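To start, the structure itself, in structure tokens.
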There are 2 protein chains.
Amino acid sequence: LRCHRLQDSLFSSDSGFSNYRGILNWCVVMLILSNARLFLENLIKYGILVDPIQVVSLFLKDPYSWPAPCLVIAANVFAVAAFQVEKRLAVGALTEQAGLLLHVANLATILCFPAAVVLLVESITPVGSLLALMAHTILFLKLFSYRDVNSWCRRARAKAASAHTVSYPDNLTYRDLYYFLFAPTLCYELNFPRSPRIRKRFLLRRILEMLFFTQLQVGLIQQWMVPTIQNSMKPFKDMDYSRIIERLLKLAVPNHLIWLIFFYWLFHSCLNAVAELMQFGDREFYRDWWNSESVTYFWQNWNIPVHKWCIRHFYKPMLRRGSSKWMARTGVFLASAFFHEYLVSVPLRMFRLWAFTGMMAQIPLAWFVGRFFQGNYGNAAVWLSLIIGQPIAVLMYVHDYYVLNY
Amino acid sequence: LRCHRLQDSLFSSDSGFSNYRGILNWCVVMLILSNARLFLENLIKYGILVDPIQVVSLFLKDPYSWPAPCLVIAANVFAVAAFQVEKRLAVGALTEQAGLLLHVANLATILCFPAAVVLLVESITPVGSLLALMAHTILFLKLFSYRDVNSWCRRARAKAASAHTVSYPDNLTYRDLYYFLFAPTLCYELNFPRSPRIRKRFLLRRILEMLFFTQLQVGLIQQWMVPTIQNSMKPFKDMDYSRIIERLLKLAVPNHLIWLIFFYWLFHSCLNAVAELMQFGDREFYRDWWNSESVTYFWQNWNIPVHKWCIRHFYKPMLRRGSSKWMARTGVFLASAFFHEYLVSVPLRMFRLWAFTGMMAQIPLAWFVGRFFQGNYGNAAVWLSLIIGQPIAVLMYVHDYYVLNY
Ligand SMILES: O=C(O)C[C@H]1CC[C@@H](c2ccc(-c3ccc4nc(C(=O)NCc5ccc(OC(F)(F)F)cc5)cn4c3)cc2)CC1
Ligand SMILES: O=C(O)C[C@H]1CC[C@H](c2ccc(-c3ccc4nc(C(=O)NCc5ccc(OC(F)(F)F)cc5)cn4c3)cc2)CC1
């Protein structure tokens, strides 16, 4: 009979096959084959140490010598302040405007305090400073959501006053609040879907992933990105467009690989290990941002938590409390650009305003890729927009900081 | 409301997402970025020549100086002989056993003749010899199917004698036969599903793919695989197991990449370009052989044409004309191993019997991977079975030929 149907080839541009889970297994197996010996050497070297005990002892025996963990611990006072304000206005005190302005004061403090500290203290490491600011902005967003959720459910109980799952007031416990603090998400919500058990094997796999990709990224930086700069240690702040782009074209690809490894090490390994140590269940940290035939589809699927935050605490409100979805989304990108700048500049005491420029230029870039390319061609366009794109801004900052110091 | 469903992460081992078409676009864009300048230089150098005209002139002005195209042209006599036998026994001459033994003689000739020529003529290049043998084995399989299909439809017309689409006898035309000869498939069938038009853009894309990957593979060989041998030019025929494996571990990865590029350049670019020059429509040359959580699933999806051939001319018959599916599939692997050996050894006048050994050891390897691993773990096991696996046999042969001559 007819043993020749009229069809089209899999890889072909328009078959619509899309079942390539097994290309990634190839990437995994090649990475293992190509770095396994080195990783085993580095593990049998470093991992035999007593890292947790020695670090906690060396810290506790003399604090104030690392102001970054000092600051990370100091964030607890803002956490507790927000908890206390909520619990006070839970019974009826602090008429709603009072609680609102107390929350606003607390949040503005959470922002302006660690920045002021890292700016007016020289004995702090830029990596520790970045981690401190990261913790503080995560706390800012988490507490913003805490306030909004508690306000919503309180006004719901108020309207009901005109007449297993946890109800409104009985949730305000220290354990609940801290659990929300350390949970891999930015959207507060009672009754977080817990996971049944711990799955020690899964946990171990994720820790191994973290260690592996950490060592691999150290290797990438040391052996591919640093020498390319050491060959000409001259900052960008003084170069001209020609030399800037001539250097960036040589720096791009390794930067992009480092960025991909940041993603996989943080958004899938770290967060999963955390959510496993403390059964959290949800674990939708990212959608298929890769096969994204647009930019507005890339942002809606890279870093899910931040997306659903910007949506249900910053986009939907400014639509119900306003109009002009264009204005709203531009506000989203504006706030995110400010946050990027606050995140990268302040730890390095630079203000070149570059990351802001990149996040903002995303908008014309988005319209460009939307008007011109389509399909897999559009996906390639987005990949280009990622290789040179945004993650080159952080690279420019780190470049002009490294050449100026080493 | 509930904005936290209980789900699992995409990359995670058991979500079952599998929509990674866009990882491959990343591979494409990275390859372009990393080889585009070099490819444009090599194109602006070589492609300006007059390759077709000059080659046809230099051949036609003095034949017998390249016996490989001589032999490729000589295959036409076997093609015409099979055509003639079919047309004669179409009217009634050559009682079925006569036609059968004439076909058997013709096929045995198609096999034993080019081998004898390339074995008893020293002025032939090993690459040209390989191409000649490839053409002859393709012709062998195509004519085997031609015979079987014509026999089936003839006996169908015979049973009907006891009482738009093309019927049985009106197909035996030179144009039809030659069209089947040059069509990217091994299963003869009247009324091949034609494609509407030519799609010049598609054609150009495929030719560019061929040229690109050709230059890229030349680069791979010259700059990664050759020097690794030139550092120690000693044949395997004399080494010991230790040194053999010590060299193979260093040769494996580049070999595997060369093999992948063979696949993509031949099974998707070359065949598609051909089937486009001559609207053929079908274009199912391969199924998803990568994400293949087994070996028996890898073979059933790598090189579709050969699979459906072995099935509906060599497996199904030996099941209806026999039993013991185990015996049948072992016969399939035995014949394929003989064909591999005939294909690689004879052009190099070696007989180390290695490729046969690899194709045969696939069987215990298949049972191994089937019993032990599962899921993505099984897929990784198969990838390993491909990296060291079978495509190392051809590498051993080419190694022991190259060290002995250069
Ligand atoms: O039904 C059930 O459930 C059972 C099922 C069981 C198993 C199944 C079965 C088993 C084996 C094979 C089979 C074996 C060997 C083999 N080799 C090729 C091949 O790709 N050749 C390499 C090559 C290299 C170079 C080249 O180009 C150039 F020019 F370089 F030479 C062209 C090709 C394709 N094969 C297919 C098929 C099917 C039967 C039924
Ligand atoms: O779809 C409609 O309905 C229309 C409309 C709706 C709204 C939508 C939208 C949503 C979100 C964003 C947006 C913006 C910025 C942003 N940045 C992050 C991010 O993850 N990258 C920074 C980073 C994080 C961690 C990190 O780790 C460490 F530790 F190194 F710091 C390093 C860097 C996530 N973002 C998300 C923008 C727009 C647009 C469409």
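Chain B residue numbers are taken from Swiss-Prot; in order, the displayed residues are 66-228, 239-481.
Positions of Cβ are set from backbone N, Cα and C atoms, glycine also.
According to Swiss-Prot, the mutagenesis experiment B:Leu346 to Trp carries this note: Strongly reduced diacylglycerol O-acyltransferase activity. Annotation of the published mutagenesis B:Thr371 to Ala in Swiss-Prot: Decreased diacylglycerol O-acyltransferase activity; the original residue is retained in the structure shown. Under the heading acyl-CoA binding site, Swiss-Prot lists B:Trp374, B:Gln375, B:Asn376, B:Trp377, B:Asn378, B:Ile379, B:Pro380, B:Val381, B:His382, B:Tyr390, B:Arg404, B:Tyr477. One mutagenesis experiment named in Swiss-Prot is B:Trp377 to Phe, and its note says Abolished diacylglycerol O-acyltransferase activity. Under mutagenesis, Swiss-Prot gives B:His382 to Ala with this note: Decreased diacylglycerol O-acyltransferase activity. Swiss-Prot gives this note for the published mutagenesis B:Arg404 to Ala: Does not affect diacylglycerol O-acyltransferase activity. In Swiss-Prot, a published mutagenesis experiment is listed as B:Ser411 to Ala or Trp, annotated Abolished diacylglycerol O-acyltransferase activity. Among the features that Swiss-Prot reports, active site is placed at B:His415. While the structure shown retains the original residue, Swiss-Prot records the mutagenesis experiment B:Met434 to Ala or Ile with this note: Reduced diacylglycerol O-acyltransferase activity. Looking at Swiss-Prot, the entry for mutagenesis of B:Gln437 to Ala says: Reduced diacylglycerol O-acyltransferase activity. In Swiss-Prot, a published mutagenesis experiment is listed as B:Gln465 to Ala, annotated Reduced diacylglycerol O-acyltransferase activity.
Shown here: features listed in Swiss-Prot, placed on the structure.
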residue	record	Cβ contacts under 8 Å, 6 or more apart
B:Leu346	mutagenesis position	B:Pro259, B:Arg358, B:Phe360
B:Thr371	mutagenesis position	B:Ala441, B:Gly445
B:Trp374	acyl-CoA binding site	B:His382, B:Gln437
B:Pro380	acyl-CoA binding site	B:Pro259, B:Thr260, B:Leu261, B:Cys262, B:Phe360
B:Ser411	mutagenesis position	B:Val381, B:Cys385, B:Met434
B:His415	active site	B:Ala430, B:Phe431, B:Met434, B:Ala468
B:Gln465	mutagenesis position	B:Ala430, B:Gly433, B:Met434, B:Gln437
Distance from B:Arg404 (mutagenesis position) back to B:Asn376 (acyl-CoA binding site), taken between C-alpha atoms, in Å: 16
Rounded inter-Cα distance in Å - B:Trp377 (mutagenesis position), B:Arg404 (mutagenesis position): 16
Å between Cα atoms of B:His239 and B:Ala228 (gap: 10 unmodelled residues): 24
Other CB atoms within 10 A, centred on B:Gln437 (mutagenesis position): 20
In sequence order, those recorded positions of B:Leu346, B:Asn376, B:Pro380, B:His415, B:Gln437, B:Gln465 whose CB lies under 6 Å from ligand 1: none
Distance from B:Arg404 (mutagenesis position) back to B:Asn378 (acyl-CoA binding site), taken between C-alpha atoms, in Å: 17
Set of same-chain residues at least 6 away whose C-beta sits under 8 angstroms from B:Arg404 (mutagenesis position): B:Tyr390
Among B:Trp374, B:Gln375, B:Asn376, B:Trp377, B:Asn378, B:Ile379, B:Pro380, B:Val381, B:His382, B:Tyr390, B:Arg404, B:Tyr477, the record's acyl-CoA binders - longest CA distance, Å: 38
DSSP three-state assignment for B:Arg404 (mutagenesis position): helix
Neighbouring C-beta atoms (10 Å sphere around the C-beta of B:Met434 (mutagenesis position)): 20
